[PDB]
Amino acid sequence: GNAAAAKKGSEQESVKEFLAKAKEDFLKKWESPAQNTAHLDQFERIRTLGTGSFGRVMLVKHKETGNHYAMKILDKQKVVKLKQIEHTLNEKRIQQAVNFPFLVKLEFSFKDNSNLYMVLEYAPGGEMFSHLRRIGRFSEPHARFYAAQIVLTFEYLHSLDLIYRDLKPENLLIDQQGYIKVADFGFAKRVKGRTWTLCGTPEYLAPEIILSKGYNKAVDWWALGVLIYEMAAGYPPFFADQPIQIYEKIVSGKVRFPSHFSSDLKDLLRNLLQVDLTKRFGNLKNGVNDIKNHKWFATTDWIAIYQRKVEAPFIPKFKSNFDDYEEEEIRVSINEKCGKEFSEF
Amino acid sequence: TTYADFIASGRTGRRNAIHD
Ligand SMILES: Nc1nc(Nc2ccc(S(N)(=O)=O)cc2)nn1C(=O)c1c(F)cccc1F
């Protein structure tokens, strides 16, 4: 409904009051960031869970509590070479400040001569990516369950003047209850108005990013369109062997839907994958309510989702089943590297 | 099929971000 999306007041005022308090909490931490809250030697390193451009992400156990975490290791020199200093500072400053059920917690952070360390809340279900590729595609109700959590997460992040800028199944973890946690704040940025950095993942980039136009939080809503499509189809709406071929498809104005997509799903996706910013859902007068009140979400009880009261369509089997990596011991240089650049981390 | 086209493509593994 379009009339419902352009409505107040009671339920909308409840959302407002929640978001107001959330902003107050966020600003305190934003202005006074947690820093140097642990040390490497407090963590037993178990196995590699994955790799990023800056280093391994390791399953670790906190020795004095026995709690398990995922520790993202970032080689400072590599961050500098890739010109990602400010993005890494953004990543840690933002992640330590936010609090929402569907965001991975930054539990501890610290640095040594060689590396930055981000000790993250561990999700036992691994990445959505792994499950989506194995299963092939998710049913519409399954996709909808995940999509709903992303909608609320972006409503939360955007209210704090944050843009996320790297939505993809690779960055979404599944917890013990089958719910989502958004991981990787590497491109997250707090900005009022427009920004210009060419960043993200090719399949998920909005046209305005590719076209070097200046952009805002509407890029996240475009990315949601891509995600929902990929979850429901099993493949993204724009794919090719090379990124340049992907970009040509994104900017073309054309999208084809699988024949099994419901009419409601297609309508929503046409409104999210809208090249015209004055027409893209999430970026209109009604903001996120255009999405929340769309037919495809008619069965979605937003409060129940937030409260984790909805039965998950899928709980990953837990036990052996982990991806194997060749392991190497961490060498910490005897000389401090890039101290000035990362002083605020 | 579009699915078969995707599965045979070089982009079915984890996708790296662009750091420009
Ligand atoms: N916080 C977090 N938890 C996990 N859990 C996890 C569990 C199993 C596996 S696997 N496929 O079996 O090797 C992988 C991850 N990851 N994680 C991360 O931040 C994280 C991420 F976002 C992306 C890649 C790797 C990570 F490590």
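So for chain A, numbering is Swiss-Prot's, and the shown residues are 2-320, 326-351, in order.
Cβ from N, Cα, C; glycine included.
Swiss-Prot lists A:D167 with the feature active site, proton acceptor. Swiss-Prot documents A:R195 to A as a published mutagenesis change and attaches the note No phosphorylation. Record note (Swiss-Prot) on the mutagenesis of A:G201 to A: No phosphorylation. Record note (Swiss-Prot), mutagenesis A:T202 to A: No phosphorylation. The unchanged residue is displayed. Experimental mutagenesis is annotated in Swiss-Prot for A:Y205 to A, with the remark: Loss of allosteric regulation.
Taking 8 Å as the upper bound (exclusive) on CB-CB distance to chain B, the mutagenesis positions A:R195, A:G201, A:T202 give A:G201, A:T202 in sequence order.
Over all protein chains present, the Cβ of A:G201 (mutagenesis position) has 22 other Cβ atoms lying within 10 Å. In this structure the C-alpha atoms belonging to A:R195 (mutagenesis position) and A:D167 (active site, proton acceptor) are separated by 17 Å. Neighbour density for A:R195 (mutagenesis position): within 10 A of its CB lie 10 other CB atoms from the protein chains shown.
The Cβ of A:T202 (mutagenesis position) lies under 8 Å from the Cβ of A:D167, A:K169, A:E171, each of which sits 6+ residues away along the same chain. Across the recorded positions listed here (A:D167, A:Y205), the residue whose Cβ sits among the most other Cβ atoms within 10 Å is A:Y205. Distance (Cα-Cα) between A:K320 and A:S326, which enclose 5 unmodelled residues in the deposited structure, is 7 Å.
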